[PDB]
Structures are given as structure tokens and as C-alpha cells.
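A.B. asks: Take this structure, written in C-alpha cells, and hold onto it; I'll ask about it next.
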Amino acid sequence: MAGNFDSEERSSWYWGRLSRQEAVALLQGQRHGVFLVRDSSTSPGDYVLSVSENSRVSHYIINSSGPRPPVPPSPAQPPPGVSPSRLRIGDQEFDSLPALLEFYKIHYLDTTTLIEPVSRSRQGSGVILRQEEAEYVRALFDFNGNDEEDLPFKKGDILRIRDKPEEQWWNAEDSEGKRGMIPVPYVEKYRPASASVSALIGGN
């Protein structure tokens with residue numbers, strides 16, 4: 001998780017509209033009590049709630065007004081300024097659409113109740129991609145090589161820690177281009193730059 005960003009949360013229930021078949025296609029793929037929302041394929045300016053009921057997934061047309069701007073951008077677009085309830089679905093009334101999914105969770109739409117957002121996949125993770133620096137170390141030992149995983153480098157070779165599994169061996173690219181283990185407990189932080197014409201190069 002990341003926190004509070006979208007009062008309606010797009011990656012949760014409202015992705016970016018499509019055809020009931022599409023929503024359905026994914027909906028059924030999730031938990032039986034899963035339901036997502038789509039765009040009013042019938043109405044020009046309205047929302048639609050989709051719900052995997054029984055074997056398929058039915059839709060519920062929502063009616064939105066829009067009293068205030070939706071997104072920060074947009075040069076100028078004067079809003080209505082009258083629609084009180086603004087958003088509503090079925091034969092009842094609610095403040096907004098996002099809020100609707102939070103109340104009907106136990107009110108029962110037309111036969112089925114709302115439980116959680118479909119969420120087919122994707123999530124704010126980013127797999128914490130560091131990639132901090134890279135080329136800034138000069139090996140201090142020569143070795144022909146025995147294992148494909150071990151980085152065979154020659155004394156004075158400026159490698160780049162391609163990763164750092166543990167403090168007892170890291171990953172780095174050698175003058176040849178291959179990677180492997182490197183001296184994490186003792187390496188030469190040697191600023192490489194002056195030739196770039198390959199002096200010798202002889203690994204495999």
C-alpha cells in the first residue's frame with residue numbers, strides 16, 4: 001500500500017471504462033463477491049457499476065452531476081452549481097459515486113452485495129528499483145574463473161556492482177562484459193575515465 005491518493009481509487013474499482021464483456025471478463029476472474037465499475041455505455045455522461053452476480057456480472061447505471069472540477073489541470077470549465085446529491089444509483093441517494101461502493105457493501109443492490117474491488121492486477125510497488133551508481137570499483141585480485149556465476153576479473157579491473165545480495169559477495173560486470181561475485185569487503189573505489197579504448201580485455 002501507499003496511502004490515501006484517490007478518494008475513489010482508480011486501481012481499485014474504477015480503472016478506465018470498457019465494454020461490460022471486458023469488465024465481466026476480468027470480474028469473473030476474481031472472488032465471487034467481486035465488483036468493479038465502468039462507464040455509462042448507454043448514457044453520455046454517467047457511471048456504471050458492474051457486479052459479478054451468480055455466474056456473470058450485471059451492471060448498475062449511476063447518475064453523476066459534477067459540481068466541482070475533477071482534476072487540477074483544465075484551463076477553465078464552469079461547473080453546474082445546482083446538482084445537490086450529484087451522484088446517485090438505483091432508487092436511493094448518495095453523496096458521490098466513490099462513496100456508493102462503501103455503503104452498498106451490505107445494503108444489497110438488486111440481489112448481490114458489494115464486497116471488494118476487482119483489482120485484476122498491478123499495484124504501487126515499484127519493486128524498489130535502486131540502481132544507485134554502478135561503475136566505481138577496481139578489483140584487487142586476478143582469477144581465471146571456474147564458475148559461470150563467479151566474476152573472473154584481473155587486478156586493476158574497474159567493475160560495477162550490478163547488485164549487492166550480501167556483505168560477503170556482490171554482483172559486478174567485468175572488463176569482458178560478464179558479471180558475477182566481487183570483493184565487497186575490499187575493492188578499489190577508482191574513478192574510471194581516461195581511455196575507453198580497451199587496454200587488453202581477455203576473459204572468455
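Quick check of the header: solution NMR.
Using the three backbone atoms N, Cα and C, a Cβ is placed for every residue, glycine included.
As listed in Swiss-Prot for this protein:
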type	residues	note
DOMAIN	13-118	domain 'SH2'
DOMAIN	132-192	domain 'SH3 1'
MUTAGEN	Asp150 to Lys	Abolishes interaction with DOCK1
MUTAGEN	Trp169 to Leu	Abolishes interaction with DOCK5. Abolishes RAP1 activation
MUTAGEN	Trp169 to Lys	Abolishes interaction with PEAK3
A.B. asks: What residues, ordered by sequence, lie under 8 A Cβ-to-Cβ from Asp150 (mutagenesis position) and sit at least six positions away in the same chain?
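C.D. replies: Listed in sequence order: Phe143, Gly180, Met181.
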A.B. asks: Enter the number of other CB atoms within 10 angstroms of the CB of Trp169 (mutagenesis position).
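C.D. replies: Taking every protein chain into account, the count is 17.
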A.B. asks: Could you give me three numbers for the domain 'SH2' (13-118), the DSSP helix, strand and coil residue counts?
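C.D. replies: With helix first, then strand, then coil, the domain 'SH2' (13-118) has 15 helix, 21 strand, 70 coil.
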